[PDB]
Amino acid sequence: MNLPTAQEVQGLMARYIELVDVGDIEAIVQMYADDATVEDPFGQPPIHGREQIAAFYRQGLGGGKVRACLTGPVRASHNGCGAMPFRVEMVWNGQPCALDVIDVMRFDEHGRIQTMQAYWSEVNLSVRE
Amino acid sequence: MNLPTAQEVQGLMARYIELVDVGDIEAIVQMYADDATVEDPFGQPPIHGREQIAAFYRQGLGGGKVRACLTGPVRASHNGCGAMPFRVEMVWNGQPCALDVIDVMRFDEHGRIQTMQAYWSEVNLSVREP
Ligand SMILES: C[C@]12CCC(=O)C=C1CC[C@@H]1[C@@H]2CC[C@]2(C)C(=O)CC[C@@H]12
Ligand SMILES: C[C@]12CCC(=O)C=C1CC[C@@H]1[C@@H]2CC[C@]2(C)C(=O)CC[C@@H]12
Ligand SMILES: [Cl-]
Ligand SMILES: [Cl-]
Ligand SMILES: [Mg+2]
Ligand SMILES: [Mg+2]
C-alpha cells in the first residue's frame, strides 16, 4: 500500500478496532510504523517506537477483559489522516464500565501508523447507576 | 475561565455546535482566539485571521439551511483539548445530504478556541433517506 487514500484510511482504522476487540498485540503493533508515537491519553507523555508501544498494549490489553467497538463512521482525509469514535468496555472496580474515546491517526506512505492520539478522560468513563 | 478543565471542554464544544446549528456567525467567530487557526478539512493549509474565519463560517453556513448536532459525547483532555463527533445536514447537488465530521480543538487559558481541525472528506458524504 502507498499512502492510504480516504478510503484506505477508513479500512485501516476499522481493522485496528477489531484487532483491539480480539486483543492481538502483535497484529496491532505490526500496524505501527517502526518509529511511530502513541499519545494515550492525549496530554500524557508520548510513547516512542514498537518496543515502547507493544509495552503499552500489553499493559492495557494483556490482562484481557477489554472489547471495542466503533460508535460511528471513520472520518478520513486526503492526506493520510483519520479520526474515529468508539467505545471500550472493560472492568472498573470489579464491574463492567464503558470508556468513550476518539483516536486521530496519521499514516505514512508505507500503510502503517505514524502517529496515534487517543482523546478520553474520566469524564468519558461510565458505569451502571 | 482559564487551561479549561475537561468538564469545561466539553461545555465549550457542545456550545460551539449549538451555535453552528443556530447559524450565529459573529457568535461562532468570537469563541476563537485573535490568532486562532482553522484547518477544515484537515490537510487543506490553516486559515488565520478573525476576518479569515468569519468569512469561513459566512461561506459555509450563509444560506441558513445547515444544521449540525453531536452524535456522541465530547471526548476531553486535561490539557485544554477535546474531540467531538457530529453530523452536518445540508442540500448539495439538489439532494438532501449529510456529512459526518470530527473536530479536534484546543483551547486557551482563557477558553478561546486556539486551533480547530475538522476531519471529513467526500467518503463521509451521503444522501438522506426519504
Ligand atoms: C489503549 C486503549 C485501547 C486502544 C486505543 O486506541 C485507545 C485506548 C485508550 C483507553 C485505554 C484503552 C485500553 C484499555 C484501557 C487501558 C483501560 O482499561 C483504561 C484506559 C483504556
Ligand atoms: C464548516 C462546517 C461546519 C462547522 C464545523 O465545525 C465543520 C465544518 C466542516 C464541513 C463543512 C461544515 C459546514 C457545511 C459544509 C460547508 C458543506 O456543506 C460541505 C462541508 C461542510
Ligand atoms: Cl458518529
Ligand atoms: Cl460516540
Ligand atoms: Mg470483534
Ligand atoms: Mg518511516
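Recorded method for this deposit: X-ray crystallography, 1.1 Å.
From the backbone N, Cα and C atoms, a Cβ is placed for every residue, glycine too.
The active site, proton donor annotation in Swiss-Prot covers A:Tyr16. A sphere of 10 angstroms centred on the C-beta of A:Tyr16 (mutagenesis position) encloses 22 other C-beta atoms.
Residues or ranges marked as active site, proton acceptor by Swiss-Prot: A:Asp40. Taken residue by residue with DSSP, A:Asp40 (active site, proton acceptor) is part of neither helix nor strand, so it is coil. Counting only same-chain residues six or more apart in sequence, the Cβ atoms lying under 8 angstroms from the Cβ of A:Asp40 (active site, proton acceptor) belong to A:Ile47, A:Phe56, A:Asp103, A:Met116, A:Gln117, A:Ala118.
Residue density at A:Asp103 (mutagenesis position): 26 other Cβ atoms are found within 10 A of its Cβ, drawing on all protein chains shown. Among the features that Swiss-Prot reports, substrate binding site is placed at A:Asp103, with the record citing experimental evidence.
What Swiss-Prot notes for the published mutagenesis of A:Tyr16 to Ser is this: Reduces activity 20-fold. DSSP assigns A:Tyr16 (mutagenesis position) to a helix in the three-state reduction.
Within the same chain, residues at least 6 positions away in sequence whose Cβ sits under 8 Å from that of A:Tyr32 (mutagenesis position) are A:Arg50, A:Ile53, A:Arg112, A:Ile113, A:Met116. Mutagenesis annotation in Swiss-Prot: A:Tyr32 to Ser, described as Reduces activity 4-fold; the structure shown retains the original residue.
Record note (Swiss-Prot) on the mutagenesis of A:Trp92 to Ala: Slightly reduces activity. Reduces protein stability. For A:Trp92 (mutagenesis position), the same-chain residues 6+ apart in sequence whose C-beta sits under 8 angstroms from its C-beta are A:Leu125, A:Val127. Annotation note: A:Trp92 (mutagenesis position) sits in a strand segment as assigned by DSSP.
DSSP assigns A:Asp103 (mutagenesis position) to a strand segment in the three-state reduction. For the mutagenesis experiment A:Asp103 to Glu, the note given by Swiss-Prot reads: Slightly reduces activity. Reduces activity 10000-fold; when associated with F-16.
A:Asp103 to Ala or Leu appears in Swiss-Prot as a published mutagenesis result, with the remark: Reduces activity 100-fold. Reduces activity 10000-fold; when associated with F-16.
In the three-state DSSP assignment, the secondary structure recorded for A:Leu125 (mutagenesis position) is strand. Other C-beta atoms found within 10 angstroms of the C-beta of A:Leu125 (mutagenesis position) number 14, with every protein chain shown included. Here the residue is the original one, but Swiss-Prot notes a mutagenesis experiment at this spot, A:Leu125 to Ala: Slightly reduces activity and reduces protein stability; when associated with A-127.
Taken residue by residue with DSSP, A:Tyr32 (mutagenesis position) is part of a strand.
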